[PDB]
Amino acid sequence: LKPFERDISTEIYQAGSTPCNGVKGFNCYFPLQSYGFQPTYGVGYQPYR
Amino acid sequence: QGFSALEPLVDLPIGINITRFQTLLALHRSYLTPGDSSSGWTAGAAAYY
Amino acid sequence: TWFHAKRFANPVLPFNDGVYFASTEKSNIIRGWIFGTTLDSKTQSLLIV
(Lines of atoms letter the chains of each structure in order from A and count residues from 1; the text may use other names and numbers.)
(Lines give C-alpha, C1' and ligand atoms only; values in the text may rest on other atoms or scores of the structure.)
Protein backbone atom coordinates (compact mmCIF):
# COMPACT_ATOMS: atom_id res chain seq x y z
CA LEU A 1 0.00 0.00 0.00
CA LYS A 2 0.90 3.63 -0.45
CA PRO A 3 1.25 5.35 2.95
CA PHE A 4 -1.79 7.19 4.32
CA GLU A 5 -4.45 4.86 2.96
CA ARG A 6 -7.05 2.50 4.41
CA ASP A 7 -8.29 -0.86 3.13
CA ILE A 8 -11.84 -0.38 4.35
CA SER A 9 -13.41 -2.10 1.31
CA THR A 10 -13.65 -5.68 2.53
CA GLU A 11 -13.78 -8.26 -0.25
CA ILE A 12 -12.90 -11.90 -0.91
CA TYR A 13 -9.24 -12.19 -1.84
CA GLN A 14 -8.18 -13.90 -5.07
CA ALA A 15 -4.79 -15.28 -6.08
CA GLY A 16 -4.99 -13.59 -9.49
CA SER A 17 -6.35 -15.13 -12.71
CA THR A 18 -8.51 -17.40 -10.53
CA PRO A 19 -11.94 -16.00 -9.63
CA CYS A 20 -13.40 -17.31 -6.38
CA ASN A 21 -16.39 -16.58 -4.16
CA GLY A 22 -17.94 -17.63 -0.87
CA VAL A 23 -16.05 -17.48 2.41
CA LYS A 24 -13.26 -20.00 1.72
CA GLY A 25 -11.61 -21.36 -1.41
CA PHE A 26 -8.40 -22.72 -2.83
CA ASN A 27 -5.79 -20.01 -3.43
CA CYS A 28 -8.24 -17.61 -1.73
CA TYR A 29 -7.37 -16.67 1.86
CA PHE A 30 -9.43 -14.18 3.85
CA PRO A 31 -7.49 -10.89 4.09
CA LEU A 32 -8.52 -10.18 7.69
CA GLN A 33 -7.16 -11.83 10.84
CA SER A 34 -8.26 -11.08 14.39
CA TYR A 35 -6.25 -10.75 17.61
CA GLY A 36 -7.37 -12.92 20.51
CA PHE A 37 -5.90 -10.64 23.16
CA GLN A 38 -5.82 -12.23 26.62
CA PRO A 39 -3.75 -11.57 29.76
CA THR A 40 -2.03 -14.93 29.19
CA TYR A 41 -0.21 -13.26 26.29
CA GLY A 42 3.45 -12.47 26.92
CA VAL A 43 5.67 -9.68 25.68
CA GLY A 44 5.40 -8.84 21.99
CA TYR A 45 1.86 -10.25 21.92
CA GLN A 46 0.77 -7.57 24.40
CA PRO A 47 -1.81 -5.26 22.76
CA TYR A 48 -0.52 -1.69 22.63
CA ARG A 49 -2.58 1.48 22.22
CA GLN B 1 -6.27 33.54 -23.32
CA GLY B 2 -5.31 36.23 -20.79
CA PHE B 3 -3.46 34.74 -17.83
CA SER B 4 -4.13 32.37 -14.94
CA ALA B 5 -3.68 33.42 -11.30
CA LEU B 6 -5.27 30.47 -9.51
CA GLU B 7 -5.47 30.76 -5.72
CA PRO B 8 -6.19 28.13 -3.04
CA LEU B 9 -9.57 28.38 -1.29
CA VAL B 10 -10.20 24.89 0.14
CA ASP B 11 -7.16 22.74 0.93
CA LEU B 12 -8.63 20.16 3.30
CA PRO B 13 -7.10 16.66 3.01
CA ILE B 14 -9.42 13.69 2.57
CA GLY B 15 -7.26 10.62 2.01
CA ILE B 16 -8.86 8.66 -0.85
CA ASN B 17 -7.10 7.17 -3.89
CA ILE B 18 -9.44 8.61 -6.52
CA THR B 19 -9.67 6.98 -9.95
CA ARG B 20 -12.87 8.47 -11.43
CA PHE B 21 -14.25 11.97 -11.96
CA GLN B 22 -17.80 13.05 -12.83
CA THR B 23 -19.80 16.28 -12.67
CA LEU B 24 -23.47 17.13 -12.18
CA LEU B 25 -25.02 19.27 -14.91
CA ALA B 26 -28.07 19.93 -12.68
CA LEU B 27 -30.15 20.21 -15.85
CA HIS B 28 -33.90 20.80 -15.62
CA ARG B 29 -36.86 21.59 -17.85
CA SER B 30 -40.61 22.14 -17.56
CA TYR B 31 -42.31 20.43 -14.62
CA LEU B 32 -45.10 19.14 -16.89
CA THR B 33 -42.85 16.48 -18.45
CA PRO B 34 -40.68 14.50 -15.96
CA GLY B 35 -37.91 13.62 -18.38
CA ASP B 36 -35.54 12.30 -15.69
CA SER B 37 -32.62 12.75 -18.13
CA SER B 38 -34.07 10.28 -20.64
CA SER B 39 -34.08 12.43 -23.79
CA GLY B 40 -33.56 16.17 -23.92
CA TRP B 41 -35.14 17.70 -20.80
CA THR B 42 -32.13 20.05 -20.60
CA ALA B 43 -33.30 23.60 -21.45
CA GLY B 44 -29.69 24.76 -21.33
CA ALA B 45 -26.83 25.54 -23.68
CA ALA B 46 -23.84 25.96 -21.36
CA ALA B 47 -20.45 24.24 -21.53
CA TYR B 48 -17.57 22.99 -19.42
CA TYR B 49 -14.05 21.67 -19.97
CA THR C 1 -12.23 18.36 -24.49
CA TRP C 2 -15.33 20.46 -25.15
CA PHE C 3 -18.28 19.20 -23.06
CA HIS C 4 -21.09 21.60 -23.99
CA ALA C 5 -24.24 21.13 -21.92
CA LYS C 6 -26.80 21.30 -24.76
CA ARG C 7 -26.84 17.52 -25.11
CA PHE C 8 -26.12 15.06 -22.33
CA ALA C 9 -22.44 15.47 -21.41
CA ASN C 10 -21.55 13.56 -18.22
CA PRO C 11 -18.79 11.06 -19.00
CA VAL C 12 -16.85 9.42 -16.19
CA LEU C 13 -13.19 10.32 -16.60
CA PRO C 14 -10.00 8.93 -15.06
CA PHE C 15 -8.30 11.08 -12.43
CA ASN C 16 -4.97 11.09 -14.26
CA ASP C 17 -2.80 12.32 -11.38
CA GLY C 18 -4.60 15.65 -11.43
CA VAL C 19 -7.38 17.36 -13.33
CA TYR C 20 -8.37 20.77 -14.68
CA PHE C 21 -11.81 22.28 -15.19
CA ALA C 22 -13.33 25.42 -16.68
CA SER C 23 -16.82 26.45 -17.72
CA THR C 24 -18.21 29.50 -19.49
CA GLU C 25 -21.88 29.99 -18.64
CA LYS C 26 -24.37 32.83 -18.33
CA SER C 27 -26.11 30.95 -15.51
CA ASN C 28 -25.40 28.77 -12.46
CA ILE C 29 -26.03 25.48 -14.25
CA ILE C 30 -23.04 23.47 -12.99
CA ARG C 31 -23.32 22.41 -9.35
CA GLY C 32 -21.83 18.95 -8.80
CA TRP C 33 -18.25 17.63 -8.85
CA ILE C 34 -18.61 14.07 -7.53
CA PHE C 35 -15.43 11.99 -7.16
CA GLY C 36 -14.66 8.46 -6.03
CA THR C 37 -12.56 5.38 -6.67
CA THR C 38 -15.61 3.65 -8.18
CA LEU C 39 -18.57 5.92 -7.27
CA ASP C 40 -20.20 3.06 -5.37
CA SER C 41 -21.56 2.41 -1.90
CA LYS C 42 -18.76 -0.09 -1.24
CA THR C 43 -15.78 2.22 -1.72
CA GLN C 44 -15.65 5.77 -0.41
CA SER C 45 -16.82 8.25 -3.05
CA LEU C 46 -16.38 12.00 -2.70
CA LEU C 47 -19.52 14.00 -3.47
CA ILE C 48 -19.33 17.75 -4.12
CA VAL C 49 -22.54 19.74 -4.59
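By Swiss-Prot numbering, chain A shows 461-509, in order.
Using N, Cα and C of the backbone, Cβ positions are placed for all residues, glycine too.
Swiss-Prot gives this note for the published mutagenesis A:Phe490 to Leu: Increased resistance to neutralizing antibodies and human covalescent sera neutralization. In the three-state DSSP scheme, A:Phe490 (mutagenesis position) falls into the coil class. The Cβ of A:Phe490 (mutagenesis position) has 11 neighbouring Cβ atoms from other residues within 10 Å, across all protein chains displayed.
Using a 10 Å Cβ-Cβ cutoff, A:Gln493 (mutagenesis position) registers 6 neighbours. Under mutagenesis, Swiss-Prot gives A:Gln493 to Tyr with this note: Reduced host ACE2-binding affinity in vitro.
Annotation of the natural variant A:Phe486 to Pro in Swiss-Prot: In strain: Omicron/XBB.1.5, Omicron/EG.5.1. Neighbour count (other Cβ atoms within 10 Å of the Cβ, all protein chains): 8 for A:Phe486 (variant position).
What Swiss-Prot notes for the natural variant A:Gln493 to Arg is this: In strain: Omicron/BA.1, Omicron/BA.2, Omicron/BA.2.12.1.
According to Swiss-Prot, the naturally occurring change A:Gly496 to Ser is described as follows: In strain: Omicron/BA.1. Close to A:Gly496 (variant position) in the fold, though at least 6 residues off in sequence, lies no residue with a CB less than 8 Å from its CB.
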